[PDB]
Amino acid sequence: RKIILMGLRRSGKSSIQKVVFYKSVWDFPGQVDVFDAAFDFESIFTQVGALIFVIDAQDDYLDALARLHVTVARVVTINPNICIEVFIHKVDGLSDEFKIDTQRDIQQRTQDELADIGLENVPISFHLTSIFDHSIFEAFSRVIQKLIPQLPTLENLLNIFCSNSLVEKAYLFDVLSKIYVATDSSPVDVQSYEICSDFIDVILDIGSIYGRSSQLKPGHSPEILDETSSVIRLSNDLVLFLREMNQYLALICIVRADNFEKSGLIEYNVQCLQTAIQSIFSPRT
Amino acid sequence: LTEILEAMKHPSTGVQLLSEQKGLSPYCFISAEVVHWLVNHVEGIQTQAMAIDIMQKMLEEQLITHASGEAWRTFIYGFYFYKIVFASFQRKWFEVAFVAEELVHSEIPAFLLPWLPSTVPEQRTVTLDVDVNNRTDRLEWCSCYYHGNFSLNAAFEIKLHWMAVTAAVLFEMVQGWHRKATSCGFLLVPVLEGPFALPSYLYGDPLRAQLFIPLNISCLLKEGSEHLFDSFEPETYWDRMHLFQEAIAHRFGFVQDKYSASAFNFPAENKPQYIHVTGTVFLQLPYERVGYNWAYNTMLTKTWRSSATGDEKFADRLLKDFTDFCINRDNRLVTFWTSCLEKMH
Ligand SMILES: Nc1nc2c(ncn2[C@@H]2O[C@H](COP(=O)(O)OP(=O)(O)O)[C@@H](O)[C@H]2O)c(=O)[nH]1
């Protein structure tokens, strides 16, 4: 399945793919929409499960809302299993009072015209994104969580792992895109998410500097390498640690240093969660 | 007759009869939709007048009746509830008649014609259940005063009077009305109620006064005349001038605002009012110093603004262009007026 980033001109889609994708995501342009027959829209929209519409908060959005409503009607008449999300963008220059009023105005303007159309069965989500923050990564993570059909199993696994091991917060990141596949039931703090995102940057950059011998051997590694595991202790009685789960996944957990004295039991539960994740994501019958 | 109602009661194509909404009888329908159906799928009538005659024949034979049981009325074209076989029904449901206004068949304008052309109430009242989402535990209600008639070249007025209403729930209901009006192709905006009233009046403001835009009708006069319509009879002449002035108001997008006078008789002391399509500008024709009375709609704020209302500087540009047109800048008005003479073939 693919992810289609819709919207209008000067909405911020190219900057989103510059930040997230450039460090299946497709960017349709702000013009030549579904009324035009320049592309086979019904063939693409059948294979696409996530539709994202980017709405500028500062600019006028009523024509954007009408284009969004006719695009929602088009994709519902194509397939009933598509997920629709609304990306309210360019909120870096806005104040704290402006964002809540803009979100309330956009949600009240959209969810009543959804009832006016009559397609009340489909769920439409709303996200506050900005390319200068990490909220675009969290919004794309919540988009990606809808497409994965294995989200409640991983979420229940992370819930019982956080309850058993006294782990405050857990994420299942993808290290290439800094997008977390699953997290626990506790809310995601932005101060936790920034240091969890930069933890991957420190690990990947130091492993790119010093992981030169073997590592990227063209034929095959003669010895199987260890998984990348890291531990950082901070001064505010908190410990961050990573364990490499798969070839593209990792598990960053936030644990108090009072509870990190029994780090062997947390390591054993991380190994059991590694076995669970590698058995879930393996090909089966 | 009977087979027409049997064709109307078809479940497959039929007419869209109303559902089991609370307060409404079964087999209820809107009169406008079934008049539109009796235009198309019928035994051979075309215009609306004989469709109204057929529905009046069905009303006289008690095949259909009003949803209130008021079996004394004629068939009224518009949003009127009728069912297939008192005044408390009039205080619950909105019922707006439709004016079948004749189109301008004569290419000569109405201020240049050789001969001038020359039931339901004007205002209707319903009682509104303001709280519909049950946000408040108490009972809230307001009285709504609306126009009994609808015309496509006239503005439709809604007046709300309230005491026992929490104004947040009323603002939510008006915002839902504004969203529905934007989706339906209309524009529902708040307007001033007394925009040309004196400061001593009830609806007037002490710091508000109207601006005057003079209309230069001296340049439109011929060589040796003092009346613009001296070729016709003089007794209708000012009325012709009124129509001519209305024609210029129809060029700049002003719609006639038939305001209901609050118990005011003596119809020479109330003047016709015009409202722009954006709802930004009021316009009044006075009467002797032929021109326009210009007022701003200060009730139109940012939250009601859209693409159909323009920007915040639309009214200043409209004032500048209207002042330029009324003063005969670049011989624009003569370019209008002689073009009207080009309709006098
Ligand atoms: N300062 C700032 N600028 C932004 C933000 N989001 C988008 N922009 C700017 O808005 C422009 C939007 O372009 P875009 O719609 O993505 O181009 P398109 O994809 O080809 O239609 C970009 O060139 C950005 O420079 C933001 O959050 N902050």
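Using Swiss-Prot numbers, chain B covers 1177-1261, 1286-1318, 1347-1515, 1542-1599, in order.
Cβ coordinates come from backbone N, Cα and C, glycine included.
Quoted from Swiss-Prot, the note on mutagenesis experiment B:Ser1188 to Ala is: No effect on interaction with KLHL22. The secondary structure of B:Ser1188 (mutagenesis position), as reduced to three states from DSSP, is coil rather than helix or strand.
The mutagenesis experiment B:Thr1189 to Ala is recorded by Swiss-Prot, whose note states: No effect on interaction with KLHL22.
One entry in Swiss-Prot concerns the mutagenesis experiment B:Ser1195 to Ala. Its note says: No effect on interaction with KLHL22. Of all Cβ atoms in the shown protein chains, 8 besides its own fall within 10 Å of the Cβ of B:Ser1195 (mutagenesis position).
Listed in Swiss-Prot is the mutagenesis experiment B:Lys1574 to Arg, annotated as follows: No effect on ubiquitination. Loss of ubiquitination; when associated with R-447, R-710, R-1065 and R-1088. All protein chains considered, the CB of B:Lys1574 (mutagenesis position) has 10 other CB atoms within 10 Å. B:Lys1574 (mutagenesis position) carries a helical DSSP state (H, G or I).
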In angstrom units, rounded to an integer, how far apart are the Cα atoms of B:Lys1574 (mutagenesis position) and B:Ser1195 (mutagenesis position)?
52
Which same-chain residues, if any, lie at least 6 apart from B:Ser1188 (mutagenesis position) yet have Cβ under 8 Å of it:
none
Whole-number Å distance between the CA of B:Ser1195 (mutagenesis position) and the CA of B:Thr1189 (mutagenesis position)?
16
Neighbourhood of B:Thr1189 (mutagenesis position) by C-beta distance under 8 A, where only residues 6 or more apart in the same chain count:
B:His1217
